[PDB]
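Peer 1: Quick one: this structure, given as structure tokens, is what I'll be asking you about.
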Amino acid sequence: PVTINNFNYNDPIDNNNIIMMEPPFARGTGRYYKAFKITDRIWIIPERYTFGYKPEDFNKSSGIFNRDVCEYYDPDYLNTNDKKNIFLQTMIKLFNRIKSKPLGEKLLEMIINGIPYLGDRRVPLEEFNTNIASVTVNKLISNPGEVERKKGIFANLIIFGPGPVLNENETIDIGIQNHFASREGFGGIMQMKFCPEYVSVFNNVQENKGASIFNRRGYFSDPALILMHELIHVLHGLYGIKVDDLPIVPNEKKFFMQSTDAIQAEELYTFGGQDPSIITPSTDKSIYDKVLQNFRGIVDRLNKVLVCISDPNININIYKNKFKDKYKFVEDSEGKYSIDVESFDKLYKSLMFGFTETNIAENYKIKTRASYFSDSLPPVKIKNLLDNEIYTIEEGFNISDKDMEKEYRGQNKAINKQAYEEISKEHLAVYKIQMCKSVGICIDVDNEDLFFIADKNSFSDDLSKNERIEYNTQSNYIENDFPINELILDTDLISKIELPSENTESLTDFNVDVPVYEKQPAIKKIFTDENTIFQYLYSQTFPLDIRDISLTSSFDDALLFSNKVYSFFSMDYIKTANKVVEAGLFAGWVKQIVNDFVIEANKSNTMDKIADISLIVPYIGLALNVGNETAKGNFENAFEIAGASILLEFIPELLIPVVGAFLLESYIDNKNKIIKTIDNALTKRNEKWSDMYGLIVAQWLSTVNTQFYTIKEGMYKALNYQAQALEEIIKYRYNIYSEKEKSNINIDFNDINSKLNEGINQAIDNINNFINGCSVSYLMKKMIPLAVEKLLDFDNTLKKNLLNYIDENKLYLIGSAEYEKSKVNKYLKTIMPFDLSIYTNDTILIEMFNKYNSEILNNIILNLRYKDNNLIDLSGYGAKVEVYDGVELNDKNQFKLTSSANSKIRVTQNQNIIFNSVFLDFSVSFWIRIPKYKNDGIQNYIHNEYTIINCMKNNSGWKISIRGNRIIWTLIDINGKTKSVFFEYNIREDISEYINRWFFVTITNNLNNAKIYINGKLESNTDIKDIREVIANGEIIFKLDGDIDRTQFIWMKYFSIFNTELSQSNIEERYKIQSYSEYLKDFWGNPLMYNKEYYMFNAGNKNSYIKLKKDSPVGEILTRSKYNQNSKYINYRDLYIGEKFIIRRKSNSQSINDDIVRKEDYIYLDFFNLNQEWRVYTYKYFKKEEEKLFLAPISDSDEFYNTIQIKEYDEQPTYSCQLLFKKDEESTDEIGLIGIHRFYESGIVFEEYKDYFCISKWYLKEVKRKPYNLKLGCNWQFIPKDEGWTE
Ligand SMILES: [Zn+2]
Ligand SMILES: [Zn+2]
């Protein structure tokens, strides 16, 4: 096990466990340091790290060492013996906490046993040289004051206290002659600067730290995890695997980009979590290859080591045995050491992926930051880690015996306040960027606030290189993952070979490279007249010396006047917030303005289903003005058009290399080595696919998802500022009253803050769900497709490459040259689907991905919508749309295809979508209005089939065509095999629900069937087992093509395509979402208009129509006349009959031109009688359930109701509408609904029943029934003359 020693600072120097050490960076000179051996091979020196630093650097200055850290300075730390001892006692306690769990102890055991190899690159293979600064360190044995006697010792780790910046912990390695033994397999003495007291702070971005903003928020770090984080670097250094490779360097070309040091992969592996994914699979293998090569050298030396010049007392065997166990080398019965790939692999993965900060945090139930790239905060000071009441060895701060175990409560700042203290900002130093405008107003922005955008250089181009395929060549996949359980349960992970004695010859060669550090300006002034996120956030703040502010929607006034604060919330909200009231009305105003704030913030849950967007945060652009000038115009519209790309502050330039070529080695007269070279090139191809996706993901995570992170944090801020301004105003107005008045004002500020911070939290969750959605969308639509392209390009090349190979060897393949001929076409056919869970295992990211893929709307690969007199694809896949001069377009998203040759639309689809899933899986939905047949052209109508939408590529694909009253869906697989399904509507109906009327079509295709849906209802099905591969992404031509009549035309709307099969459920919903409108519709399905002539139709009496009775002011109901000719193919009732009505507006007298009729509108229902315009009226004084309507010239009578309110009681789609008579707008007295009633007439001559145009109260209760009864006599539809219907 691991034994932790005990001692006090003042304990006597015994030259064994309490020595006088000569530190590695002292160069064999200077004074010694009282060092204590906390454990074998590990020393603690409770003194400030001063190597490379100037004495004055320890004081806070106008400079800083690291640009990405809030640096704390305090030169008095450890300046007394008691302070040094408290340090020792804390270190001892932290180590005990560490070994308190199997994982932590094994980490300690690996470190104690991971003794540096004796010597480095310089040392001859045959030797062991201990006289080098990275292997040996001296201790002064002799009496005080005289360095007369020295003793050498072996060591693995020396831990010092902090250097200038206390919260800047660092593991340092020993370089000698520009080389590091710790980076070449040898290993070497590792050093560290560490501070247990002043720990870092962080807060889960996509979450609320104690659901508080007006409260302290975020969590503070557990010093034991901080220590283990450094201990992991030590582990790496001790095993000589701390190699350097291609680093993640940040782009710094723009003022909004975050400046920082290059980040090595070793760092990201140490942190763990998702960061490893930022290291492409290419560089993962590189690093692996370097380390393995490093171990080959060591394993070779162990076979050649014969002596140790530096120390004749060294026992060569004991050391060969130790090293053999360290590097897990294997040994035969002779003593020949060699590398076992298995054992090496497991050791490598253990060290780079098992021991990570994330795994360790999860294991010790300690909470930590969610990513390497996450805004750093001011550190806090831990009161007393030595008091078992605040921090214990077993649980740290999360002591269950204080209900501090659950949810990491012990580390929650807003909860465990008696455990820490904030720090004097006067001792903190932060690198700032001073953004100045050419004038000059300037603002300070902490480098941590800017966007971290990885530079293109950060990524490897190893994909663009050629690869020799041989019967050997195999797949190379490195798992940036490890099973922490096995590691914890590993029997032979922890060596059981005795550790060599640490005493040895003194060091005489003190040669070593000592780093020199120095502060750099903490402020960098830049010039820009831009007003982006930083400026917009700034305009929402106000000075401490100011207490009277007012809100404004004017960003420019907010920046100018100190007493003005910018607000991205509504105009009404802003007025109410600036409103001053009487003390007696203050409470009420507080309730109101607060409630309003919540409403405004909650607009973050806005839906936009009609534009196929389930969630949109409308105020994001006004709040931050991030990306492409998002504060201007309507954000929602802008988002509908360009999507997530508009929110990005910068569009990266991706690295998507042309996959290098393949070199297949031929084996003449050889059936195996040849077939192998084939299979291996096939599987290698798959590795190129997986690897290319890794490169994409790594780039997404460090150039795109980081920007969206900043946006999320910007919104958290924006919202908080608003809450702070309203807070400031409420306090101000309240304090303007006298104490007497205040006593009678009932107000509770904790409450106000609660309601406010609550609304903030609801919006934060919306905003996060929204932004993550945008991030995943950008990955899938703007990145993955660009990779797929190249990967496909690669495939083809490799295709002819393998075919040309299976050919040159045709002979040696004999009766199979044709078998593995297809075996190649059948493999290079199905492409590898992108799956994020492969390139990472971060729970948060996987969830983002799964959520994205569960939302059907993301399966839209084409969505033609109108925008500025044109049609464009808004699916976000970039389809190029060509609309020619013959296509008629309007803002109701309707387009007309005529018989003219120039009436066509050309759509070039995106070839880079996993469309060809191999069995045809996709859907097409759209609305269409097909004109009525010309009665004299009935023969050709039922005979000529004409294509309307054609999508072919290599004689394969789909097509939509029309033959009279039938719409047909046709598929043609690669084998030319044709299949169809169709929907035909009846053309002998008195009243058709389809002829010349807008209706919704949806066609779904899966492996088995082809289904046609009409208005959500399934109408037709076709078994399509046969039909093989169908090339569905060819060019799409929208044009009438066939033997048509010059007058033939077709109107279309909302054409879109999904690369999946829509369910009846999805389709029903789409129908309802696209049927929705605030206005009513006419018979054909178009918007209802004012001042437009219409004949009336009654859904309850289809074959009836209204005629003004000759003798009386009543409207009689007569039977519609029918189709007169003799065709056996057609029958219908006349629609252009009865009175010609016209709907007139009631309110605002803005003449009688034309406009749209909306639900709940008040209107006059008039009609034309000869040269006059008459009106529909209701005699005010009837007492029966119903009565006949009064029709007469326009006039104002005291005895008649002349005002109607157009209604819509049906919740489901319908072109029917109802007409209500009320006592008057404001009233709630419902006179009745217009309909048709049957009366009995018995005169001196005639005796019969007759229906009249009436009004009935009876309808009032029928319209409430569910399902809505469409057959009620109160349902009407307006039929205007339409070129699409002639009779
Ligand atoms: Zn680190
Ligand atoms: Zn960062």
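Residue numbering for chain A follows Swiss-Prot, covering 2-440, 444-1291 in order.
Structure method, as recorded: X-ray crystallography, 2.2 Å.
From the backbone N, Cα and C atoms, a Cβ is placed for every residue, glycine too.
According to Swiss-Prot, the active site annotation covers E231. Marked as Zn(2+) binding site by Swiss-Prot: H230, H234, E268. Residues or ranges marked as ganglioside GT1b (d18:1(4E)) binding site in Swiss-Prot: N1025, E1189, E1190. The annotation D-galactose binding site is assigned in Swiss-Prot to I1240, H1241. In Swiss-Prot, a published mutagenesis experiment is listed as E1190 to L, annotated Greatly decreased toxicity, heavy chain has decreased binding to synaptosomes, binds less GT1b. What Swiss-Prot says about the mutagenesis result for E1191 to L is this: Increased binding of heavy chain to host SYT1, no effect on binding to SYT2 independent of gangliosides. Here the residue is the original one, but Swiss-Prot notes a mutagenesis experiment at this spot, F1204 to A: Greatly decreased binding of heavy chain to host SYT2, whole toxin about 30-fold less toxic. Among the mutagenesis experiments that Swiss-Prot reports, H1241 to A is described with the note: Decreased toxicity, heavy chain has decreased binding to synaptosomes and to GT1b. Under the heading of mutagenesis, Swiss-Prot lists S1260 to A and annotates it as follows: Greatly decreased toxicity, heavy chain has decreased binding to synaptosome and binds less GT1b. Looking at Swiss-Prot, the entry for mutagenesis of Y1263 to S says: Greatly decreased toxicity, heavy chain has decreased binding to synaptosomes and dramatic decrease in GT1b binding.
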Peer 1: Within 10 Å of each Cβ, count the other Cβ atoms and name the one among the mutagenesis positions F1204, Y1263 with the highest count.
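Peer 2: Top count of Cβ atoms within 10 Å goes to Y1263.
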Peer 1: Got a sec? Which of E268, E1190, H1241, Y1263, the recorded positions, have CB under 6 Å of any ligand 1 atom?
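Peer 2: Close enough to ligand 1 are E268.
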Peer 1: The deposited coordinates stop at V440 and pick up again at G444, leaving 3 residues out. What Cα-Cα distance does that leave, in Å?
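Peer 2: Roughly 4 Å, rounded to a whole number, separates the two Cα atoms.
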Peer 1: Other residues with Cβ within 8 Å of the Cβ centroid of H230, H234, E268 at the Zn(2+) site?
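Peer 2: Result: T172, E231, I233, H237, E267, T271, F272, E358.
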Peer 1: At a 10 Å cut-off from the C-beta of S1260 (mutagenesis position), count the other C-beta atoms across all protein chains.
Peer 2: 20
Peer 1: So of all those recorded positions, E268, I1240, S1260, which one's Cα sits nearest to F1204 (mutagenesis position)?
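Peer 2: Nearest by Cα distance to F1204 (mutagenesis position): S1260.
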Peer 1: Measuring CA to CA, name the entry from the recorded positions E231, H234, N1025 that ends up nearest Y1263 (mutagenesis position).
Peer 2: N1025
Peer 1: For the recorded positions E231, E268, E1189, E1190, which one has its C-beta crowded by the most other C-beta atoms within 10 angstroms?
Peer 2: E231
Peer 1: With DSSP assignments reduced to helix, strand and coil, which class does the residue listed as 'active site' get?
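Peer 2: In three-state terms, the residue listed as 'active site' counts as helix.
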Peer 1: Where does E1190 (mutagenesis position) sit by DSSP, helix, strand or coil?
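Peer 2: The residue in question, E1190 (mutagenesis position), is strand (DSSP, three-state).
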Peer 1: On a C-alpha basis, identify the one among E231, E268, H1241, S1260 that is nearest to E1189 (ganglioside GT1b (d18:1(4E)) binding site); the candidates are the recorded positions.
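Peer 2: With Cα distances computed to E1189 (ganglioside GT1b (d18:1(4E)) binding site), the winner among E231, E268, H1241, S1260 is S1260.
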Peer 1: Of the mutagenesis positions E1191, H1241, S1260, which one has its Cα closest to the Cα of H234 (Zn(2+) binding site)?
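Peer 2: Nearest candidate: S1260.
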Peer 1: Within its own chain, what residues at least 6 apart in sequence put their Cβ under 8 Å from the Cβ of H1241 (mutagenesis position), listed in sequence order?
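Peer 2: The answer is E1190, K1192, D1255, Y1256, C1258, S1260, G1277.
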Peer 1: Taking only the Cα atoms, work out how far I1240 (D-galactose binding site) lies from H230 (Zn(2+) binding site), in Å, as a whole number.
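Peer 2: So the alpha carbons of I1240 (D-galactose binding site) and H230 (Zn(2+) binding site) sit roughly 83 Å from each other.
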Peer 1: Express the distance between the Cα positions of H230 (Zn(2+) binding site) and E1191 (mutagenesis position) as a whole number of Å.
Peer 2: 88
Peer 1: Can you tell me how many other Cβ atoms are located within 10 Å of the Cβ belonging to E1191 (mutagenesis position)?
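Peer 2: The Cβ of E1191 (mutagenesis position) has 18 Cβ neighbours within 10 Å.
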Peer 1: Which one is it: of the recorded positions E268, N1025, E1191, whose Cα lies the shortest distance from the Cα of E231 (active site)?
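Peer 2: Closest by Cα distance to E231 (active site) among the recorded positions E268, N1025, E1191: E268.
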Peer 1: In whole Å, could you give the widest CA to CA gap in the ganglioside GT1b (d18:1(4E)) site formed by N1025, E1189, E1190?
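Peer 2: Between the outermost Cα atoms of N1025, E1189, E1190, the distance is 49 Å.
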Peer 1: Write down the Cα-Cα distance for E1191 (mutagenesis position) and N1025 (ganglioside GT1b (d18:1(4E)) binding site), rounded and given in Å.
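Peer 2: So the Cα of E1191 (mutagenesis position) lies 50 Å away from that of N1025 (ganglioside GT1b (d18:1(4E)) binding site).
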Peer 1: Sorry to bug you, but what's the C-alpha spacing from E1191 (mutagenesis position) to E268 (Zn(2+) binding site), rounded to the closest Å?
Peer 2: 86
Peer 1: On the three-state reduction of DSSP, what should I expect for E268 (Zn(2+) binding site)?
Peer 2: helix
